[PDB]
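S.K.: Let me begin by handing over the structure; questions about it come next.
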Amino acid sequence: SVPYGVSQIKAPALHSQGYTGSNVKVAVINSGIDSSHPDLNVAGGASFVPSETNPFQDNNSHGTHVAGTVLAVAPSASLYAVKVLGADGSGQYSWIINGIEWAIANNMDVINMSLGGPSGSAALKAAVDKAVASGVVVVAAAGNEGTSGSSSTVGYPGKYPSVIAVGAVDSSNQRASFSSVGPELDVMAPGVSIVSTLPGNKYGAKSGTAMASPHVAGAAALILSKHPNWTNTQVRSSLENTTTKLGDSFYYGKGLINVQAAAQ
Amino acid sequence: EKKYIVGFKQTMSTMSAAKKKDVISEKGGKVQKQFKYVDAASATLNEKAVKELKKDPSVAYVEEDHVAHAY
Ligand code: NA
C-alpha cells in the first residue's frame, strides 16, 4: 500500500523517530484536489481558474495525484488545494501568481508547484521571490523537456533561483529520460511509475517531474516537524547538502533527496 | 496575443489599485487582476496598448501572460 518512493527518499526512518509533518501547512498549487477520495484530507483551499471555481474538484487528475504523494511522505501535514490549472492541466501565469499570493496570505509553510512553462515572467519571479522572502519553502517540478543539446530545459517556476527545482529519478536512481536538465536543477526525487491517488476513489501510476516534486514538498514538511525553528533557508540547505549524490549537477542536481540525513 | 501582465514602478511611478487601473485604461487596456504583493496586474491589451503601455512613465514591464501546464 505505502508507495515505494516514500522509502527511496528515506521517509520511513523519519516517521519512526516520530516525525510526520505535524503543524506544517502545505499548498498544492495545481488542478485541484478531489474531495471524494477517502484517503485525502484537505485542510482548505482556493481556486484561481476563472471557469472552475471549486478547488475540491479536480477535472485533470494531476493535483489529486500530487496531493496523495505529499500526504504519503508527510501524513500528519496540512494539505491545501490551490487551484491554478483547469481541466486540460494548463493555467495562466497570473492564476499561478494569485495562487502563490493566497499561500503567502494564508501562512503556508510549503508550496508545491508541479507545473511550469518554457518562458520567463518578471511577475512569476516576484511572486516566488516574495514567498521565499516571506519564509515559505518553494518547491517546483523541473520540467519534462529532456535534453536539448547544451540548453537548460528547466521550466518556470523551477528555473528561478528562489525555487527548489526537482527532477525525476526512477527506482534504480536513474534520471528519467523526460527529466529537464540544467544549472537550475536542484534535487532528484522519485518521478517514474508513481502510484498515488486519482479522481473517483482511485489509485494509479503517473510519471513526470510533477511526481518527483511532491516527494520534496513532503520532505520539507518532515524537516519542519522535527525543526519547527528552521527557516526555509535551513530546510533547503539541508535538503541539497544531504542528498544521495548521483552524477552531474546538470542532470541530477545535488542527487537524490535523503530526508533522514536532511532532518538532522 | 491579448493576455499580458503589466509591471508597475512604485517610487519610479504607481501605487493605487485605482491608479493602476487608470494607467491601463488610459492606454485602452482592460485590467484583469491586480496583484496583492507583486507590483503588477494582469491586463487585456491590443498591440497599441502594449506599445503605449511600454512607454508609460508608470510602467516597468509589459509581458505576455504565459501558459503553464502540469508536469
Ligand atoms: Na531553481
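Shown for chain A, in order and in Swiss-Prot numbering: 110-178, 188-382.
We read in the header that X-ray crystallography, 2.0 Å was used to get this structure.
Even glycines carry a Cβ here, placed using N, Cα and C.
What Swiss-Prot shows for this protein is this:
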VARIANT   A:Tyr128 to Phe  In strain: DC-4
ACT_SITE  A:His171  active site, charge relay system
BINDING   A:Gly276, A:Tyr278, A:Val281  Ca(2+) 2 binding site
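Please go over these features one by one and say how buried each is and what sits next to it.
M.R.: In the structure as shown, the Cβ atom of A:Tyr128 (variant position) sits within 10 Å of 22 other Cβ atoms.
Cβ neighbour count for A:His171 (active site, charge relay system) (all protein chains, 10 Å cutoff from its Cβ): 26.
According to DSSP, A:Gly276 (Ca(2+) 2 binding site) is assigned to coil rather than to any helix or strand. Cβ neighbour count for A:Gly276 (Ca(2+) 2 binding site): 30 (other Cβ atoms within 10 Å of its Cβ, all protein chains included).
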S.K.: How far is it from A:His171 (active site, charge relay system) to A:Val281 (Ca(2+) 2 binding site), counting Cα to Cα, in Å?
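M.R.: Counting only the Cα atoms, the answer is 20 Å.
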S.K.: For the recorded positions A:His171, A:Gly276, A:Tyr278, return the ones with C-beta distance to chain B below 8 angstroms, or 'none'.
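M.R.: Checking chain B against the recorded positions, the residues within range (Cβ-Cβ under 8 Å) are A:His171.
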S.K.: For A:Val281 (Ca(2+) 2 binding site), which residues in the same chain are close in space, meaning a Cβ under 8 Å from its Cβ, but six or more apart along the sequence?
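M.R.: Within the chain, A:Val281 (Ca(2+) 2 binding site) has Cβ neighbours under 8 Å at A:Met231, A:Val246, A:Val250, A:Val256, A:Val257, A:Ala258, A:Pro275.
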S.K.: Please list residues from the chain of A:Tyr278 (Ca(2+) 2 binding site) whose Cβ is under 8 angstroms from its Cβ, counting only those at least six apart in sequence.
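M.R.: Long-range Cβ contacts: A:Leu242, A:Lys243, A:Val246, A:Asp247, A:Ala258, A:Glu302.
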